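S.K.: Questions regarding the structure given below will be posed in turn.
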Amino acid sequence: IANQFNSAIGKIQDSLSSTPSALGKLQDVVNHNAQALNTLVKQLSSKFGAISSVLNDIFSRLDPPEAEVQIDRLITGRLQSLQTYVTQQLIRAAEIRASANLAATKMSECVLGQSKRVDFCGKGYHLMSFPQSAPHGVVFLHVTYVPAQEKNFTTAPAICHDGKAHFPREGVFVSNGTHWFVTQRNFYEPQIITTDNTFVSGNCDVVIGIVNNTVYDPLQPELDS
Amino acid sequence: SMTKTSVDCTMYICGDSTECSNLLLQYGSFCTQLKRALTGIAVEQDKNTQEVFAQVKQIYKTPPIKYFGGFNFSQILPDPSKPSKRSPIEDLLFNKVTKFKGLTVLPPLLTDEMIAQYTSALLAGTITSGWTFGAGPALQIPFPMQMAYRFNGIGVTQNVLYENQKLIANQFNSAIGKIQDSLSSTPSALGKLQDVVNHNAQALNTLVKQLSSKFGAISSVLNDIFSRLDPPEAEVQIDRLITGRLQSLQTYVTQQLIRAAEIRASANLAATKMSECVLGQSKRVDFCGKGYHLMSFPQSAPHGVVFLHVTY
Amino acid sequence: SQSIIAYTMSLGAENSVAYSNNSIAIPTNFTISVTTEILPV
Amino acid sequence: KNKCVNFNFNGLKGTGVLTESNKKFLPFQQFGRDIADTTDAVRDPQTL
Ligand SMILES: *[C@@H]1O[C@H](CO)[C@@H](O)[C@H](O)[C@H]1NC(C)=O
Ligand SMILES: *[C@@H]1O[C@H](CO)[C@@H](O)[C@H](O)[C@H]1NC(C)=O
Ligand SMILES: *[C@@H]1O[C@H](CO)[C@@H](O)[C@H](O)[C@H]1NC(C)=O
Ligand SMILES: *[C@@H]1O[C@H](CO)[C@@H](O)[C@H](O)[C@H]1NC(C)=O
Ligand SMILES: *[C@@H]1O[C@H](CO)[C@@H](O)[C@H](O)[C@H]1NC(C)=O
Ligand SMILES: *[C@@H]1O[C@H](CO)[C@@H](O)[C@H](O)[C@H]1NC(C)=O
Ligand SMILES: *[C@@H]1O[C@H](CO)[C@@H](O)[C@H](O)[C@H]1NC(C)=O
């Protein structure tokens, strides 16, 4: 597990480095801000219907009466530009605040704990998470547990022994064709069927798919020996 | 997701008029901003659908024989007889839900058939594998045992299910059967998606009808105002008309951006619900249905998703 | 030899899970995978 | 018909491509409009 973790991080470094848009989210944020700034600045060069885009010329060249209406048009256009910029910045800030709330939630529930929410922190059974600072953002290294080598098995809901149904206390009844074993759900670790890891819940008649098998009794050997 | 729209300034603000082209260019790069914003919204809608429905990495198929311990998924599983392989509930949802001035409606990247294919893959994975398909390789497991897992996940011993398998199967079948009736009987059952469609249609209609607005001009139509007046007197009126229509476009884009943020919040919630209830069993209270959550089944719907939260 | 092509999107590889009334698949090994998630703040 | 032309039907003065329509006008009616108050169909003055 330690080697797999080390190799995983070593691959994370290369995958971040090589991919053209690994940090595309933060790059898009920066680009959106830069383009908003650039369009706001370039809006000073727009006439807005006035006969001049440079304003030191419209006032001096024109008479104060007409210069007043020309400056009115220019101020209306530029204040429209400012209001549009502020509204777009408010919408973008709401989007960024939603993302920052999600980042705070992910920090709290995966860096500061182990989350059982599926796919919230990485694809797989979440194990850990490591925050990493990034320009105007955060990068989480979601360490997850992915089962790898599945294998077919014959399973049964219960085990009929001594005329009473037996259910796995924690795990699954499986058989390798001939012998019946109880196994934890996420990792093939066959165990001999025993009264310790099985609990009796009635008779064999009710259950559909119950298989007839023997359940080992730990106490009998000590009584015999 | 919402309607995937796009706008052409040079045709919306004026049509056949070419003088408006020159008059608009001097206004500046407002229309570049508008096109970029609308393209961002469209790509966002495509991403919304992809994030909600493409949770699965492999298209799964249910076995040809569909005995799942007595549970009946015929209402949620695809219907091969009809052309579009949509389940009866999906068909009911699709049936219930019900401009060339530069306004164009871009088609979604994922067709309704492919969204139904994603939904069917998720359903098949959930049925034949449980939550395992969402956290690694899909692992086969009998449904009477998967539901015993789901009982263990709500603090009820799996004993309870195996002693009551037929009763639980009948209750689930009856609930699924009543879902179709409850959806069909109430016209406002799909009110959320219907409201989304109505909001998009109202936005398009008000944007189109804003062309007839005078904006304090002698003539709203462009040919009359330009031809009747001399170019000096006509330019101020045309500038007023262009300012009015450009404010209309800015208002439409801002409203679509706010609505896109709302729909993106809803699509993030839908992706979260799919991940945590279709691909797993969630312990969060009231997140997926009122009661101790057992399962959830995605169903495609026009510009949305419908979850059948099976609870205990 | 090389040119732009258009095609219908392939949603993914078809994987019919070998569901059966008594067949289960318990994994015998794991994989500690690290995933990277980037979030604007 | 089926070619984008500028059409002048008794001063309507619209542009578009003309196709035959299955819709039936009332005898007094001359042109049709859609919901958005845009000219959708026109009755030919020469014919009916
Ligand atoms: C289990 O058997 C089925 C039989 O078709 C096969 O397709 C599947 O790959 C097997 N599973 C494993 C893990 O070998
Ligand atoms: C099943 O496992 C048991 C373990 O005790 C072994 O003795 C037996 O040979 C195995 N049979 C097969 C078919 O793998
Ligand atoms: C368990 O034993 C009973 C007693 O004869 C038998 O009828 C039953 O078939 C056995 N179980 C199975 C799964 O065969
Ligand atoms: C599922 O229900 C439908 C009617 O809703 C019925 O026709 C069908 O036979 C049922 N499926 C099974 C496997 O019983
Ligand atoms: C499961 O297998 C087939 C159908 O898949 C059928 O014999 C019956 O439904 C089940 N058989 C059992 C439980 O032995
Ligand atoms: C589990 O996988 C690792 C590499 O992923 C491998 O080195 C190891 O031998 C595997 N273990 C088994 C029991 O197959
Ligand atoms: C149009 O008018 C001419 C002139 O008399 C006549 O010959 C022709 O039949 C008319 N056609 C129609 C369709 O009214």
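Residue numbering in chain C adheres to Swiss-Prot, whereby the residues present occupy positions 689-729 in order.
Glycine too: its Cβ is placed from the backbone N, Cα and C atoms.
Here the residue is the original one, while Swiss-Prot reports the natural variant C:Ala701 to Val with the comment In strain: Beta/B.1.351, Iota/B.1.526. Annotation of the natural variant C:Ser704 to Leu in Swiss-Prot: In strain: Omicron/BA.2.12.1. One natural variant named in Swiss-Prot is C:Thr716 to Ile, and its note says In strain: Alpha/B.1.1.7.
Show me how these features fit into the structure around them.
M.R.: Its own atom aside, the Cβ of C:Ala701 (variant position) has 8 Cβ atoms within 10 angstroms in the protein chains shown. In the three-state DSSP scheme, C:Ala701 (variant position) is classed as coil.
Listed in sequence order, the same-chain residues six or more apart from C:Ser704 (variant position) with CB atoms under 8 A from its CB number zero; the list is none.
The local packing around C:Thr716 (variant position), expressed as other Cβ atoms within 10 Å of its Cβ over all shown chains, amounts to 13.
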S.K.: Using Cα coordinates, what distance in whole Å links C:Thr716 (variant position) and C:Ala701 (variant position)?
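M.R.: Computed Cα spacing between C:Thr716 (variant position) and C:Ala701 (variant position) is 24 Å.
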S.K.: Filter the variant positions C:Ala701, C:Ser704, C:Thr716 down to the ones with a Cβ under 8 Å from chain A's Cβ atoms, keeping sequence order.
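M.R.: In terms of proximity to chain A, the variant positions that count are C:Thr716, given in sequence order.
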